[PDB]
Structure formats: C-alpha cells, structure tokens
Amino acid sequence: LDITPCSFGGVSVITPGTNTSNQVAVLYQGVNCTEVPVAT
Amino acid sequence: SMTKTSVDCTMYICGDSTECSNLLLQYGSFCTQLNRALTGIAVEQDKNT
Ligand SMILES: *[C@@H]1O[C@H](CO)[C@@H](O)[C@H](O)[C@H]1NC(C)=O
C-alpha cells in the first residue's frame, strides 16, 4: 500500500472590503474541487 | 522573480499531532512571523514581475 498524506492546503479568503460588503469568497489553495465536496 | 513558497510552520514542525501543536504554542508568534516573512516574499514576486 502507498500512503499519501490527506488533502491539505493554504486557505485564502477574498473580500470586497467589509464596509463595502459582508460577502466573501474562499480560495482553497492547491486543492482539486472534487476534494472539498468529499470534505468548522 | 523566483518561485513563491508557502510553508505551514505548524504542518512542517508538527505533522498531524495535537501534542506537538500544544507544545508549539509555547513559542507563540514564532510560527506566524515565519509565515508573514514568506508571504512578504511571495507578494513581491508579483510586484517584481
Ligand atoms: C466606509 O466607507 C464609506 C464610504 O463608502 C464611509 O462613509 C464610511 O465612513 C467608512 N467607514 C468607516 C468606519 O470609516
């Protein structure tokens, strides 16, 4: 059996600035977008 | 420019251990300061380019 460490990465948050809006977007760095649907 | 590098100081020092993470907090800002330093390098690559 190969052993691979489970998916991990830096997480960056993108904001308009809060005074402008409370919306944000999250960038899960170096993660394929099949891994976050598998994954406080 | 040079390759941007991000290291997670906690994942490098303490690979998936709670015990090592709780001991690493005894040093305090040392872990964050080293990510701030590498982020200052990573951002000025895009500036240099
Ligand atoms: C946020 O920006 C608005 C202008 O769009 C300004 O009127 C307001 O005072 C700013 N907020 C603070 C805390 O200064």
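Quick note: numbers on chain A are straight from Swiss-Prot, i.e. 585-623, 632, in order.
Determination method: electron microscopy, 3.4 Å.
Note: Cβ is positioned from N, Cα and C throughout, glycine not excepted.
Among the natural variants in Swiss-Prot is A:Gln613 to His, noted as: In strain: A23.1.
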Completion exercise
Cβ-Cβ distance under 8 Å, sequence separation of 6 or more, same chain as A:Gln613 (variant position); the residues meeting this, in order, are A:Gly593, A:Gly594, A:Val595, A:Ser596
Completion exercise
A:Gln613 (variant position) falls, by DSSP collapsed to helix, strand or coil, into coil
